[PDB]
Amino acid sequence: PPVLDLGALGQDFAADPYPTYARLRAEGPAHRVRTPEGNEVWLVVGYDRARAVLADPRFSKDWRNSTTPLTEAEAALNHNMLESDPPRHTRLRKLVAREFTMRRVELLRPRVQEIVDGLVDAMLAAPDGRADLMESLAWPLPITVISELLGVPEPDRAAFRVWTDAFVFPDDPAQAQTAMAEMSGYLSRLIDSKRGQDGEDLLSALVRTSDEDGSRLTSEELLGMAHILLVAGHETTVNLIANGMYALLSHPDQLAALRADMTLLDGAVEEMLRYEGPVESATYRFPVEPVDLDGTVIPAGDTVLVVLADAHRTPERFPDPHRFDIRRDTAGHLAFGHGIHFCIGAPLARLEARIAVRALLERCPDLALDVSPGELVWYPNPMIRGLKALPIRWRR
Ligand code: HEM
Ligand SMILES: CC[C@H]1OC(=O)[C@H](C)[C@@H](O[C@@H]2O[C@H](C)C[C@H](N(C)C)[C@H]2O)[C@@H](C)C[C@@H](C)C(=O)/C=C/[C@H]1C
């Protein structure tokens, strides 16, 4: 294949990518394509292959195995679990797994609940009963929850959305590259602000751990860590809520069910993950040796992107794919990945989302999408699945 150019494929490829992915799936598992941003990457589509690869060791996420160059501003924060393999990935993750167990996170419900609640109160405050569920709840919830955890003074949180934006499609490649340096700068400063202040938040914990013994957690790794624990639960958990809602609000029949019975909540918040999950394609993976993806051979060092979005629509795994059913069997979706890199914060995310949906359906009479689905606009970025905004309204 000449190599499918995603860029020149319409701002609707950001809208409904699926047909393009499926079309590829039909011809084979792997495909070379140029991303809307440029660079050459491989796309692995089709559920069975997707799941498979995610856990395949031959696909290392350690940039040392990539033949793609890394700018200095990037090289800075590339010492985290999601960008390394054993033994390093093993070593690092261990450092903070106890902080994200369903049991531990559950302890945060009281707080998370209160955080959502405060946010909803302010929403219903509007006189016309119209607000953007994005800047109104979906965005502020994640960034707060996590920021109290990692210990980010609140005034400091604004610059974060700013950067994340640049990271995702920014209106200029050199601008996002600035956001990274800027962030590294902040985090590094912040890391130090903690030293000797006997704080008990996660970050303070790590700063102590790292000092006590640098062989267990290097200074770069310390940086990388704080960075990854932050920017990995953003775009994802923030769009989870948005996508989730946009999904439930554009399928009245389903909104109805959940309204009638709220026990379907957990299972509905799951189908959201399957149907319109936040991550379109898993993060970068590089073959340590050439991999023969059935007929198609991928060179060592090339960038492989497992397309979570497509596997979720592969009809041989998920019948009536494009159908948003909250009573569906969502068992086995790749929303949070598969393998050793399986989301470390799946519990924290789920909690937030579950409390978030819960709130809305409840505290919002005649809640509804405030614009037509065709009017919404998604982010061109091929690695994410987010709405520019999500208008709504409710019985004034
Ligand atoms: C809707 C929410 C979330 C989604 C969709 C999501 C999705 C994922 C996915 C797909 C991976 C694996 C990526 C890959 O292998 O390419 C992953 C990894 C990870 N996630 Fe999440 N995530 C979410 C929320 C969270 C939260 C709330 C945190 C932070 C507290 C978090 C922290 C991480 C980290 C640091 C990893 C590294 C895993 C490892 O390498 O062992 N995630 N997540
Ligand atoms: C967990 C899935 C999302 O990706 C991420 O959370 C990671 C942290 C991040 O990718 C990293 O971004 C850094 C700024 C640079 C780093 N590079 C030095 C190696 C890179 O690996 C994303 C948050 C980037 C943004 C743009 C995004 O939208 C991610 C979506 C998920 C893949």
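The numbering of chain A matches Swiss-Prot: 12-407, in order.
Technique stated in the header: X-ray crystallography, 3.2 Å.
Each residue, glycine too, has its Cβ placed from N, Cα and C.
The substrate binding site annotation in Swiss-Prot covers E94, 187-191, 238-246. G244 (substrate binding site) falls within neither a helix nor a strand when secondary structure is assigned with DSSP, and so counts as coil.
The heme binding site annotation in Swiss-Prot covers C354. Annotation for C354 (heme binding site): spatial neighbours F347, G348, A360, criterion Cβ-Cβ under 8 Å with sequence separation of six or more.
A mutagenesis experiment is reported in Swiss-Prot for this position, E85 to Q, and the note states: Reduces affinity for narbomycin and YC-17. Strongly reduces activity with narbomycin and YC-17. Taking a C-beta cut-off of under 8 Å and a sequence gap of six or more, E85 (mutagenesis position) has these contacts in its own chain: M191.
Record note (Swiss-Prot), mutagenesis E85 to A: Strongly reduces activity with narbomycin, but has only minor effect on activity with YC-17. Loss of activity with YC-17 and narbomycin; when associated with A-94. The unchanged residue is displayed.
A mutagenesis experiment is reported in Swiss-Prot for this position, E94 to Q, and the note states: Strongly reduces affinity for narbomycin and YC-17. Strongly reduces activity with narbomycin and YC-17. In the three-state DSSP assignment, the secondary structure recorded for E94 (mutagenesis position) is helix. Long-range C-beta contacts of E94 (mutagenesis position), restricted to its own chain and to partners at least six residues apart, with a cutoff below 8 Å, comprise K72, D73, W74, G235, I239, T294.
As a published mutagenesis entry, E94 to A appears in Swiss-Prot alongside the note: Strongly reduces activity with YC-17, but has only minor effect on activity with narbomycin. Loss of activity with YC-17 and narbomycin; when associated with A-85.
The Cβ of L240 (substrate binding site) has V107, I157, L161, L213 as same-chain neighbours under 8 Å, each 6 or more residues away in sequence. Shown in sequence order, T175, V179, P289, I395, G397 are the residues of the chain, 6+ apart in sequence, with a C-beta less than 8 angstroms from the C-beta of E246 (substrate binding site).
Sequence-distant contacts (6 or more apart, same chain, Cβ under 8 Å) of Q188 (substrate binding site) comprise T82, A84. Under 6 Å, Cβ to nearest atom of ligand 1: this is the test, and of the binding-site residues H238, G244, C354 it is passed by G244, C354. Less than 6 Å separates the Cβ from ligand 2 in the case of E85, drawn from the recorded positions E85, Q188, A190, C354 in sequence order.
Cβ neighbour density within 10 Å is lowest for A190 among the binding-site residues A190, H238, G244.
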